[PDB]
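Have a look at the structure below before the remarks.
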2 protein chains.
Amino acid sequence: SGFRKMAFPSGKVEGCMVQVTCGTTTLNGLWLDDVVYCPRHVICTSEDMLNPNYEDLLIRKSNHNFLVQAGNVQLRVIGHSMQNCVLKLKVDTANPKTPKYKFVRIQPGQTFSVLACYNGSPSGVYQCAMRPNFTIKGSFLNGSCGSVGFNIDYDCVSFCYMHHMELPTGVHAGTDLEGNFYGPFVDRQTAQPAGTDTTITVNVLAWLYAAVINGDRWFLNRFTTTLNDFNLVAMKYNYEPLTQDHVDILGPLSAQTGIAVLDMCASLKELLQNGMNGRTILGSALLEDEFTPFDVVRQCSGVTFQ
Amino acid sequence: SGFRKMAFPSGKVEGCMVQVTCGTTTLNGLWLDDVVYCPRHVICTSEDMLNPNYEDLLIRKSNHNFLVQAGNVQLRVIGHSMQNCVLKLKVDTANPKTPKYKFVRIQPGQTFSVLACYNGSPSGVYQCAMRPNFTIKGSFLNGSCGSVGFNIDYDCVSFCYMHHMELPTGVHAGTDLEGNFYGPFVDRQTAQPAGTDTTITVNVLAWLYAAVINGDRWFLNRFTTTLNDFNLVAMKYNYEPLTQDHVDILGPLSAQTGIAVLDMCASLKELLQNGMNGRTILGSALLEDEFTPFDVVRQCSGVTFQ
Ligand SMILES: *C(=N)[C@H](C[C@@H]1CCNC1=O)NC(=O)[C@@H]1[C@@H]2[C@H](CN1C(=O)[C@@H](NC(=O)C(F)(F)F)C(C)(C)C)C2(C)C
Ligand SMILES: *C(=N)[C@H](C[C@@H]1CCNC1=O)NC(=O)[C@@H]1[C@@H]2[C@H](CN1C(=O)[C@@H](NC(=O)C(F)(F)F)C(C)(C)C)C2(C)C
């Protein structure tokens, strides 16, 4: 029993982190086989970053201008190219620690683990969700760019995020591993608008199932509701609509606990309308929306990775 | 910016996990050089665990009765001994992935990362604190025993916890790596009393400093207090006494923010007496006590590990 915010084991990703330096700018890169992936603004000076022309800046670089260090071993760069907002540096050595891997683009509401790194070295690991406004609530300092987000499936690391930038409100933005930003953002140091965020309903429901599995059952009421009626009530509270796809994904938790999804929705509706009346669920005084249904199953059923 | 519950990178520990089976009981072991460390109740049947005589049970085992698997490679056992509540299995192969390491016994209030494992394979990583009553609030299922807790210092893994047991309230107990329990517990399936828990004051103060560093400053009041006056008020709220040692450990955060420790204590006193009036600090509606002063510094200053 017990329920914690849990990250994936980070070792497979640790074996892929390197330091990339161009001029006096240093950040992290991801070394897979004979390619290093990193944010393209490694080629910028501080002044360039206010309004960069990355294509022009890259024209004036050659391979040897990129200092790639894996520990205290320099990796010789033998080619380079830009793909959207990421640079790809071909090196003459394949990473022997390369795991089985995929590049994926995740959906708003899905979670991932972040291995926060500085100078090519890991600092720590934490769990994040892609918010509905395509930001993440991370923890990142100067030099963290190129840190990656990922999920694991048995032996396969699915990389989904590379870190690029922070909005002065402490929220974070980045790209998939093809260099395409999540959200309407660009890698330039200028003010940019983000959509208002919303609560990830299907995840709140998953966490209420986690609560029941752990014996925290006080909020279960005797009612049911329709999907339509639930979505009208939840819209007022800035919850995202719950779809039939979401109901279907909640099926395994519903079957395990014997609580119908629409019955759990009726309990959530009461919590939204009435509050929690000074009580906690799984130790929290607020409803938590950064556990997916799979997160709950993998933690409560002890799924392992190879 | 941003502040998350952050675990240490787990890769160095992942390389040490193995599966140990004796009879039909299987749990996790920790393989360092040519020794595997695991909970001694691997030698128990389910019935033995109600009232085990471990010395008698071990008498009747020989080396070959222990099946140790590192991946799909069986490690030949060539000696065994019991040290308090842990078994030590000598194997004929040294773990080539053994990190620099130490065995330490941590103090109540200190935190560590847990790599939760099943069948010798990692499931996930999360951060825990040793509670003042010597329990931890973990997330552990059947088969998790032998999972370890640890801290890292540059390249050195300090192992501080091995998991043994769950009290039916969802809290957890275990040993240091010399097999000595934290707290007044024994590895037998019978009801046992734990002390009432208390709030780790020095950690709450560390987290309030983390909040200020992140721009969450609403709770700062204009007052100071004495250490004596703070401790009288906090005792009522089941907070542990704040010592001069604690004040000294908070020095780096105090100097960084320019807020005297006793001034932060005056702000905490107001929060304890008045509540948070529907507001949050770092997104939490409750005061958080499972970040140490070092946790705050290592996250907010980007300390890395080798
Ligand atoms: C990569 N190493 C850093 C990570 C930042 C630094 C502080 N916390 C983080 O997550 N990325 C940057 O410094 C990027 C980079 C130029 C400026 N930048 C920012 O993150 C800035 N934010 C923005 O410009 C905004 F608001 F639009 F997101 C900064 C004000 C420095 C936090 C480029 C090329 C975008
Ligand atoms: C190790 N693999 C498990 C981990 C447990 C299992 C469920 N969650 C956990 O953390 N350890 C055990 O099963 C130990 C073991 C016998 C019984 N046990 C318990 O954890 C039991 N708890 C107690 O006996 C109590 F309450 F005293 F802590 C159980 C009721 C099965 C949760 C031995 C040898 C103590």
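Quick note: numbers on chain B are straight from Swiss-Prot, i.e. 3264-3569, in order.
How was it done? The header gives X-ray crystallography, 1.5 Å.
Each Cβ is built from the backbone N, Cα and C atoms, and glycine gets one as well.
Neighbours of B:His3304 (active site, for 3CL-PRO activity), defined as other CB atoms within 10 A of its CB across all chains, total 24. For the recorded site, B:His3304 (active site, for 3CL-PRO activity), the DSSP three-state label reads helix. Per Swiss-Prot, the feature active site, for 3CL-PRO activity maps to B:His3304 (among others).
Annotation comment: Swiss-Prot describes B:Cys3408 (among others) as active site, for 3CL-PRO activity. Taking the Cβ of B:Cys3408 (active site, for 3CL-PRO activity) as centre and 10 Å as the limit, one finds 26 other Cβ atoms among all the protein chains shown.
What Swiss-Prot says about the natural variant B:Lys3353 to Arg is this: In strain: Beta/B.1.351. DSSP assigns B:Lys3353 (variant position) to a strand in the three-state reduction. Over all protein chains present, the Cβ of B:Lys3353 (variant position) has 15 other Cβ atoms lying within 10 Å.
Secondary structure from DSSP puts B:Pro3395 (variant position) in coil. Sequence-distant neighbours of B:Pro3395 (variant position): residues of the same chain at least 6 apart with a C-beta under 8 Å from its C-beta are B:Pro3371, B:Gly3372, B:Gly3458, B:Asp3460, B:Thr3461, B:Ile3463, B:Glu3503. Natural sequence variation is annotated in Swiss-Prot for B:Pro3395 to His, with the remark: In strain: Omicron/BA.1, Omicron/BA.2, Omicron/BA.2.12.1, Omicron/BA.2.75, Omicron/BA.4, Omicron/BA.5, Omicron/BQ.1.1, Omicron/XBB.1.5, Omicron/EG.5.1.
According to Swiss-Prot, the natural variant B:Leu3468 to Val carries the annotation: In strain: Zeta/P.2. The Cβ neighbour count for B:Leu3468 (variant position), using a 10 Å radius over every protein chain in view, is 27.
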If you check the variant positions B:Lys3353, B:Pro3395, B:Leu3468 one by one, which have a CB less than 6 Å away from any atom of ligand 2? none
Nearest by Cα to B:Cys3408 (active site, for 3CL-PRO activity), of the recorded positions B:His3304, B:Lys3353, B:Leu3468, is B:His3304
For B:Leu3468 (variant position), the three-state class that DSSP assigns: helix
